[PDB]
Structure formats: C-alpha cells, structure tokens
Protein chains: 2
Amino acid sequence: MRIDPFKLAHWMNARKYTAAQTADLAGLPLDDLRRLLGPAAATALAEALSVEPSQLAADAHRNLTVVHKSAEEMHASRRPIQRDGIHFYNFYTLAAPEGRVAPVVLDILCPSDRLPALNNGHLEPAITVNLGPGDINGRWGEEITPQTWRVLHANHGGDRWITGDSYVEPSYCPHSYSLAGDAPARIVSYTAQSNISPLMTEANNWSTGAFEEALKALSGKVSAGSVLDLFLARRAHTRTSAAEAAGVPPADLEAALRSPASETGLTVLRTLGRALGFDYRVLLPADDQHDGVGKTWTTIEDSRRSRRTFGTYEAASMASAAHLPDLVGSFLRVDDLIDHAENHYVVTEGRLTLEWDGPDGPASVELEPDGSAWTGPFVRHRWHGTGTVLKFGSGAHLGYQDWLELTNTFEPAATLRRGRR
Amino acid sequence: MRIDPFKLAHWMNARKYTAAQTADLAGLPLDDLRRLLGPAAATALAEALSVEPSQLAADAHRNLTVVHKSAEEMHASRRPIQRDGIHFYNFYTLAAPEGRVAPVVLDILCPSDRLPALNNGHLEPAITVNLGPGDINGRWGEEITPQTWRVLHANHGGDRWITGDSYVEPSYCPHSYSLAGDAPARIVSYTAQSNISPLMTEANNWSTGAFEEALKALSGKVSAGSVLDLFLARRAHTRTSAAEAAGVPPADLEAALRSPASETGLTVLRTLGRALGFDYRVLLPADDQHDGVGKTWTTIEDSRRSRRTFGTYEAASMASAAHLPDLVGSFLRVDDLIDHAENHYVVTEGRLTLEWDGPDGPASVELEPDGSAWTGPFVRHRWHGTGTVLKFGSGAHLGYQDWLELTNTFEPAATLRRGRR
C-alpha cells in the first residue's frame, strides 16, 4: 500500500500543483510529501489530485531479481483437474513472482482411446512442449481431422535434452491433450502476456456504439491503405491532401499501398510519415495468419537441426512465431545470461546451480529436475553444473512494442535515468 | 469499486480455477460470481486469486462517449501561478473525463523585458499553439540563443481561424513563455500520454543492477544491429547461428544491418524474422532526433499552406512529429467525425453545436469560444454552425503501438468481440 514517487510527480505535474499546494490540498505534512516524492495519507493525495488511489500506488514487489522453486515444492503444488468425468490432468506450477502468472507443467492422464474434451481456449498465446516420455495427442477442433488432431512427439532418441515436439497454441482457440498410447507423459505450457489485452480491457468500457465502430474499422483485410486512411482521417487529411502535403504523386502513393515492402513504397510511406507526423513502420506488412498450428509446429528434428553453441551453452529452438515476438522458448544444455525481458527456467536433468548478481551481492540456488526459477528483466545470471534446463521468455517490458517506441526516443537511457531519480 | 468481468475471467483462467472452485475458495455465493463474470466480495476474490484488488477492479468510468465544459466553467477554473516573484501565468483547464489529464489554456503574463523563468520540463511531449493576439517568446534553455529563444507568432492577418505558430515541446526539456511585446496573449498546450511511461514505471522497480544493465543496452546509437543482437541473445542465437538458421549469407546479414531501409535489407531482416520468430519492422530506421524545436516548428504560413477540405470542414495542420504518432493537432473551420483514438476540442469562434450518437441516442451541446469537449475513441460526432474549433488528439488505445500488434493479430475484430462478451 505504498506510494509511487514517479506516479506522484506525474500527477502533481499534470494538475500542476506545487509541493506546498499539494500538501495544503491533501491536508498532510510537507516533509512527508517531500519524502514520498523522494495509508491514511495515500487516500488524501488521491483526493487532492482527483485520481483513484490505485493511480498512485507503487508496485506490489520492488527490486525483485530472482525467484526460485524447488522440485519438492513444485511437486507439492500438484492439483488434479477433473474433466469429462475422469482425472484429466495433474496441475503443477513453476517459479514466478507472487501474484504473477506461473508457467505450468501438466500430467496427461486422458487415455489414448478417449478423445480429450476441449477447454474453452484463452487469450494468451502459449508455447507447449512435450516433456515425454510418451507421445501425446493434440486436439484443436471439435471434429477430428488432420488439421485439428496431431501427435506431439516425445524424443525417444539419444539427445534427450531436446525433450520433444513443440508448437504455439493460437490465442483463444480451444485445445486439449490425451495420451497417444500407453507411455505416460508430461507437458510444459508457457504463456506470454497478451499484447492486445490492454486495448481490449479499454475497449470493453467504451460505449457499444464506439465498440461497433472500432470493430468495423478492424474488420476485413487490415491493409496498409486501410490503416493509412485512419491515420489521415485522424489528421483531417484525405489521400489527395496528404499526397500534395508530402509532395508525392497520387499515382505513386497508390503503388506504395500496393507494395509497402518494395523500396519504392517504403520511401513514399516514410515521406508521408515525415510530412504528416506518423511512423511508417506500422504500415509495413507482417506475415499473414493461418489459424492452424501447422506453421509454428517444431518437431524434434527441427530442434536438433537448430542446435548451436551459445556462450558456454548448447542451444536448440522451440516453436516460435513472427507475430508473437515477445514469446520465446529454448532448450539449454549446461556443462553470462541477460535478456532484455523476463525468463522462466525449469530444470529437466542434473543438479544445477543458478547464480545471479542481485541487491545483496552474488547469490545462488541449487535446482534439480522440476525445480525452476524466474529472472527479472536485465538481471545478469548464469547456470553451473552438468545438465539441462528449459529457457522460456515473456514480458511486455521491454517487448517489441517498447523497442518501437525506444527507437523513436531521443536519448532513451537519459529519459529512463531521469524517471528513476 | 466494481469488478471487471474481463480481469476476473483472465485470473480464474490463469490460476485455472473453475467457477465453483473460485466461489468455494473466495468464500462467497456462486450465483454472485456467475453474475460478476457476466466491496466485501472483491477483497475475497483477490485473496483467492493471489492478486491485488486493483488487478480485478473495473474502470472508474464506463460507457463514456462525450464530456463537455462551457466557456463559463473553463473561465471559472482560472488559477494564477506565481513564479520568479510575479504573476507568471493564468491556469485554465479544458474538458476531460474526471481523473484524466486535461488540456490547458494559459495566459502569458511575464512581460517582454523579463526573461521567463523556466519550469522543470515534463515527460509528456506536447503540442503548443499561440492563440494570440500578441506574439510570445519561447524559452528552451538557460542561456538565450537562437536555439533556445524564438518568437512564437500570433496570426495578425485575415485567416484568424489559424491562430498562430505551433511546435512540439520535447519530452523533459525545461521551457517557459513570456510576452514578446505589449499585446496580451494566450496559449493552448496539449499533451499526449507518454508511450515510454509504462516501461519507466516498471524499470523504476527493478534492482539497480538490472536498471544499469538496461541503460547500458539502450546507451549509444540504438541501431538495427544493436537491437537485433538483443533479439538473438534473447533466443540463444549468435549472428552466425541465426544466419544459417535463416539460410542467409553472413555477408548479407551485415549489409542489411547497414541498410535496413534498402529492399535488400528488408528482405533479409524479414527472412530472419520469420525464421527466429520476431517482427522485423521494429528493426527498420526512424528519423534521427534533433533535441531542438526547429524540426517540428510550424509557422502561420505553414498552416495556411496546408489548408484543405475535409468533408464539410476546412482544415490546417499544427506542428507534428514522426516519432510522436499519437499526438495530433489541427485547425478546423466549420460552416461525420470518428478517429481511432481520443479527441479534445476547444472552440475559438462562433456558437457551435457538437452532436454525437451515444448510449441514450443522439445528443448535442452548444459551445462558445473557450468552451470545449472530449470524445472517446471511435465515437461518431460532428460539428454544426459557423465558426472555428481546435482539434487535438492523443490516447494509447489505439495508438500506433496497438496498430503494430493489430497487424500481427489473426481476426482482431473477432478477438475484441470475444473479450467483450
């Protein structure tokens, strides 16, 4: 229930109240406010600043660098889920900051002679990999067909650190799993945050008339021209005025919208961008979508083929997708690490040691199979010992969306520094 | 203090608790939960879901379409600000949803014979335009030089609806204004939300070691290669493994990083993107930054030159910037409107009528000079009468960042529809 000095300075600035005016309005001591900027109070500040208490509240957890969970504790979290009249899955949770979404390990208990009843799907996309040792069935449709029923294999060969096939569970499409045969099997399902969730959360609160107008604008093929027209209408420009505004021939502007990726088109849309004040990059094409799981599907052979040395590690790729840049999965063989976002790790073999440099100096924890850890963004760490660990990644900060704003910022490091002190 | 059905379904799904399990854990009636999904309770749900009450709280205001404020009320909000020992400005606020940041009108009271003492700057970038009738001085530096002292002119000619020069106040740089002479003058300063604020808010909570690591990564020239290396390290790939992974010659990958905008480079980075699972677009170059206000500066002549017909309106442009796509300003002459984001309007001449189609059917309000209104995203509206109104725009939803994720979504309209019902 603490106060965020950053959120407070922002609101005093917004309402342009001096420190003294803020204290006088809020009805509390000035040394306190000069301290907060550096319970019974928070309510007053909120009132004096015309904002809800949650708009000034600090984060539930500050200075988190690493969080870990032993094999014993992950096993202790086991929880059975009943579906279709039987013990369908066994629920386990991996390391994750308190309150956050934790990666999940699942026992696949639905026999091969019974179609696995589907769940209702979910917004977040997720990387799912078969830990083995048995093969499993993937179901993505009511009707059983090659497009909605496929075997997610377990590695039966020698390079076991590559545990099995993996793919990306598409956002919102129902799915379920069953055993492909007798051999038991476990699955690891890692979800990243939804990058469209913030928009949805807001759109859900708009009037229904506006919501329908938004859907209308998003309906159909969202081409470069359709997005551009919205940008122009946003600026009270027509395609004609915008063209003469950018000094471009209407004939070429039409071509570029037909070829955003051609160098002729990119030069035009960027020239438009500079003239009208917008970022041409979001106008560039992205690989169309498929709606099936055949595009992201990554077999054991794919992963084996992708093997490479990464520092003191040997790495292999899990399923990925160009339209889900913040979601990553990787097979790591062990015998410094620092990503621009969060990492979720789970050991699959050997007694490994994770070390990290945190607030209290160097630290470390020994983790055995099913043991796991979570690293915050930019937290330098490393793994020692001989074994295997799965490397997952997610996080909105800093996601590919932040990287787009960052390339648009003058001296980003300076901006961040100013915000922190 | 209500509950968000969307945030609740998300958390029950995350923790994968059935409706019954949720009710049993939360300790409340099941019909209630089946109702919320469709005070004393919210606390229980939060506890049972291992989340803070704010993580399930609905928006302070739902179904807002339009908010307006009369000339009399905006005049009634006048507030003097003392600086450098004198009455420096007069503070006025324009229409805005309760709790939100309201556009500001300022009387410039610092005489021409006194250097206007600077403020401490602010994170949000802002479009500032001179309402006139007198010219004013702009100060952007301690020392008075051509780069930090320039006259922001007021239109003294006939097309008064174009009120004067405008420019973009760069994020965080101190600034202030004084009169250029005897003639009085008012200014309108419109700020958009900061697109980097979310990242900052989070980075402020990271350990200092991680923060320093982040600054290090952002320091220097943030080129296509420097961002790519982070993407690769994120995926346990080196430039060598990534190349052979995308089936590209190391020699070409180096060229593309030297020419992201050339069609040869874009084809490579997109091929890399498809292979490694990332969005090549954020790798594309954006116009460098300047740090001065000479790039966005828009004179009266510029605006006059940009005049164009827009539906039943005559429009002229205010200052803009390619790196601030969500911030827009426009001069509108009156005698349907629907943007993909929020609008803030302020009348400068005539008694005008704003109509909108809201939750209760068609509505309308008559606004005179200094009167203002705010429209939510996608809210269809129009202006009737003969006069002039300033059109400002901001909002994160849906900003250019959302448009990047939207082009990456399969059936976005469908996704949003599912989230709402």
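All chain A residue numbers match Swiss-Prot; in order, they span 1-38, 46-342, 349-434.
According to its header, the structure was obtained by X-ray crystallography, 2.2 Å.
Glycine residues also receive a Cβ, built from the backbone N, Cα and C atoms like all the rest.
Take the CB of A:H129 (Fe cation binding site) and look out to 10 A: across all protein chains shown you find 20 other CB atoms. Under the heading Fe cation binding site, Swiss-Prot lists A:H129, A:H182.
Positions annotated as domain 'HTH cro/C1-type 2' by Swiss-Prot: A:234-290.
Among the mutagenesis experiments that Swiss-Prot reports, A:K16 to A is described with the note: Abolishes 2-hydroxyethylphosphonate dioxygenase activity. Non-local contacts of A:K16 (mutagenesis position) by the CB criterion (under 8 A, 6+ apart in sequence, same chain) are absent.
Reduced to three states, the DSSP call for A:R90 (mutagenesis position) is strand. For the mutagenesis result A:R90 to A, the note given in Swiss-Prot is Results in a much higher apparent KM for 2-hydroxyethylphosphonate. Caanot be saturated in (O2).
Secondary structure counts, DSSP: the domain 'HTH cro/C1-type 2' (A:234-290) has 43 helix, 0 strand, 14 coil. 7 residues between A:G38 and A:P46 have no modelled coordinates; the flanking Cα atoms are 17 Å apart.
Separating A:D342 and A:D349 are 6 residues for which the deposited structure gives no model; the Cα atoms of the pair are 14 angstrom apart.
Using a 10 Å radius centred on the Cβ of A:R90 (mutagenesis position) and all shown protein chains, the other Cβ atoms total 16.
A sphere of 10 angstroms centred on the C-beta of A:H182 (Fe cation binding site) encloses 21 other C-beta atoms. Between A:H129 (Fe cation binding site) and A:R90 (mutagenesis position), the C-alpha separation comes to 17 Å.
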